[PDB]
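Novice: Got a structure here, written out as structure tokens. Questions coming.
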Amino acid sequence: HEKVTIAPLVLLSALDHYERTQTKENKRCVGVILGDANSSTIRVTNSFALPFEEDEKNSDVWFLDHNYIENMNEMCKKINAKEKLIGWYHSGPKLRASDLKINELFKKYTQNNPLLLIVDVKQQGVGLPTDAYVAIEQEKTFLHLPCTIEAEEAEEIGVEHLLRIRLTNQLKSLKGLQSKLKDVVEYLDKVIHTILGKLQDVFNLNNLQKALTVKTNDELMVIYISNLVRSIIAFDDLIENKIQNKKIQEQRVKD
Amino acid sequence: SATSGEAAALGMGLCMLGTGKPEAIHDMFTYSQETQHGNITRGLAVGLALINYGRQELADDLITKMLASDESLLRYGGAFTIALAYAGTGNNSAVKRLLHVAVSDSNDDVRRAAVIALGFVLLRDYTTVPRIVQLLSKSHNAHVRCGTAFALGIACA
Amino acid sequence: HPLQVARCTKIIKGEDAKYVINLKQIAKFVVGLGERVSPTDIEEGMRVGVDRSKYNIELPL
Amino acid sequence: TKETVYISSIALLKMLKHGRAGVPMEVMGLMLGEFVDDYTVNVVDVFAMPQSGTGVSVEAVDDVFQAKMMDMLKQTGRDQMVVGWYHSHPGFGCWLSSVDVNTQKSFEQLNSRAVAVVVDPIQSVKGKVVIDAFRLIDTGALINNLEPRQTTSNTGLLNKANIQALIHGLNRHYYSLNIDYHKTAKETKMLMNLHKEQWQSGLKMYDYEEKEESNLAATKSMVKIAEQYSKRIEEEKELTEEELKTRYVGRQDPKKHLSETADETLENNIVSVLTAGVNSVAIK
């Protein structure tokens, strides 16, 4: 399949247009990603906003200027020639009816399958403040591609200069069953099987490990054998340092 | 104002010395997060430290708001608020708060301002002053030794 | 005034009026696009030269 | 005080992206925002310019391309005051750009407080993030606040400062750049949780479980060799010394080999324990 690679330059750029424009919950900042969608690895090296206006009274009313779309994409070619139109990004926590009608706009100048991106300034719950989706039809069918972040050498190192485990893993793992339980109950009363079929595939696949439980305990003992030997090595240094500490005390008594 | 406006925040704190009034506490604190200026906030941070003198636990409401904020400018003057209010008779919980800021926070100016505030609380008993700064006298950071020099010289002058 | 070495060091202008012909083995350059004749100063003046290797179209200096 | 440049989150990343094409080549840009002396200095938005044939000069900037782009700053909320022109150069010892001379002198006419920023490393990247600038002074700029007293100025012990091709003059007058950074509460919340090493995050259990367990059989054999060379060093250490004095230029002999038998042992055991706790965690 394909994967979406979002550079930290793009994630931080979309967060800037939200605060500078004083965008409230009634508006969502829309922008255009730039990159190469030809290969299986989709990387976005550039992002910019657009004068978008949102209307909550009518989902079919949106203000977008196509002149600024083609001009800015042409003027930014002088920087890097690898930047083309692979899709667009927009703000807001949720996908409303106005987002479905604006999907067919950029598809005229886009060759391959466009890429959609949702930027969340609040980042409420779990991970992934920016979720990526693909727009394709047979009815609109959206698929969530794996979201990864990879930058250049100077870009990844520059983040560390500006900033100069097990418990968290168990908390998010427990919340996965709580969030899935609410999705099944709400969908049960919504119908009164296709959506629940995909969740049943993952949920079904000492229950099945009973055959490997005997062989698992034998491997855990071998792991402790290495840990027991390394523990003795650390214990020898404690006695060696205790004798070494006395040599310093013996010099303090004579001198 | 970047010149005369800084003296306004510092000039009001001199008339507000003593117990002070709770109305000036919220107004000077909210203005710091509304308009963003370094010298104004430092003028307010020192100002908010001057308006609280000898209040001890009574000033803990304003102290909590300074420790919860991630802004280094508000936390820079937060040590002086604990220093003046807890000056003289010291508190085991108040001293623990000043020592906790210089550890977790990585700002060199805040770590320096945190240990200087320890001198105002220890003004009565100067025997424990050189013992606290002795362990901080040897460190890999250069700014750790900076604040320990004055805090040792405030009481022992 | 005899000069046996004609070379510049890191001189880049523009497109037109760049030139900088270097006789040294490292970073040789040539200038095309018709004939260009200047009375005194071609690009930097002074060290402008040809010597043993004739570079394209410039006789006059 | 002076003007201390505060680089935002996007201001640092775009400078590396604009000069991304070529080591020897060069680009430029325009810094934006509004600020007042005595503290506030900020750069809101940055944008590059196309590379011309003249390199970087007074004719390098295109007023036609600038005016056509400037009209797009207003509708997007990007419109701010121009506080300077940032460039990108390969860099030299002194005067990092040999083709840049008459630009800043024409820039100081509009605003005397405007500066110019250039990214120093350009393949020299280190991780201290050393960035360079220049600002002209000439006559004037005195009878004002204190420029040097801000950050580590009033220097010149021997000749050593910065690149040490500068001493007093630098480019002109020793503008004494000060590079800091300030971010909002939302920007600081991101890079702390987002940037760690790579992205396995949100579930650490099964992502590296199969990858580490598959190589655990080979890891068990490789950690055994490290212990084999451990005691062999300590055995020859005490065998050759009957003195307990120094003729041996051994000023610290033991602690180096003692830490090699400790820190390595301390490294190999913790990765076989802390990871072993989450290596199963099956329950039911």
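We number chain D the same way Swiss-Prot does; the residues here are 23-306, in that order.
For this deposited structure, the header notes the method as electron microscopy, 4.2 Å.
Placement of Cβ uses the backbone N, Cα and C atoms for every residue, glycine included.
What Swiss-Prot records for D:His109, D:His111, D:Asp122 is Zn(2+) binding site. Look at Swiss-Prot and you will find D:27-162 tagged as domain 'MPN', backed by sequence analysis. D:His109 to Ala appears in Swiss-Prot as a mutagenesis experiment; the accompanying note says: Stabilizes ubiquitin pathway substrates; when associated wirh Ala-111. Annotation of the mutagenesis experiment D:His111 to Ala in Swiss-Prot: Stabilizes ubiquitin pathway substrates; when associated wirh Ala-109. D:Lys208 to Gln appears in Swiss-Prot as a natural variant; the accompanying note says: In strain: NRRL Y-53. Quoted from Swiss-Prot, the note attached to the natural variant D:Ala239 to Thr states: In strain: NRRL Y-53. In Swiss-Prot, a published natural variant is listed as D:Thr262 to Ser, annotated In strain: NRRL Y-53.
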Novice: Determine, for the Zn(2+) site, the additional residues of the same chain whose CB lies within 8 Å of the mean position of the CB atoms of D:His109, D:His111, D:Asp122; present them in sequence order.
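Specialist: Apart from the listed residues, the neighbours are D:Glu48, D:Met50, D:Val78, D:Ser110, D:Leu118, D:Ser119, D:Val121, D:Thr125, D:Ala138, D:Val140.
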Novice: Quick check: of the recorded positions listed here (D:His109, D:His111, D:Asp122), which one has the Cα closest to that of D:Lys208 (variant position)?
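Specialist: Result for D:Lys208 (variant position): the nearest of the recorded positions is D:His109.
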Novice: How far is it from D:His109 (mutagenesis position) to D:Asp122 (Zn(2+) binding site), counting Cα to Cα, in Å?
Specialist: 10
Novice: Quick check: of the recorded positions listed here (D:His111, D:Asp122, D:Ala239), which one has the Cα closest to that of D:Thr262 (variant position)?
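Specialist: It is D:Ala239, whose Cα lies nearest.
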Novice: Name, in order along the sequence, the recorded positions among D:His109, D:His111, D:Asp122, D:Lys208, D:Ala239, D:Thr262 with a Cβ closer than 8 Å to any chain A Cβ.
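Specialist: Near chain A, the qualifying recorded positions are D:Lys208.
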Novice: Between D:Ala239 (variant position) and D:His111 (mutagenesis position), find the distance joining the two CA atoms and give it rounded to the nearest Å.
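Specialist: Approximately 51 Å lies between the Cα of D:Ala239 (variant position) and that of D:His111 (mutagenesis position).
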Novice: Using DSSP and three states only, what is D:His109 (mutagenesis position)?
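Specialist: Reduced to three states, the DSSP call for D:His109 (mutagenesis position) is strand.
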Novice: Do you know offhand how many angstrom separate D:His111 (mutagenesis position) and D:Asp122 (Zn(2+) binding site) by C-alpha?
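Specialist: Distance between the two Cα atoms comes out at 10 Å.
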Novice: So of D:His109, D:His111, D:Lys208, which of the recorded positions has the fewest other Cβ atoms within 10 Å around its own Cβ?
Specialist: D:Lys208
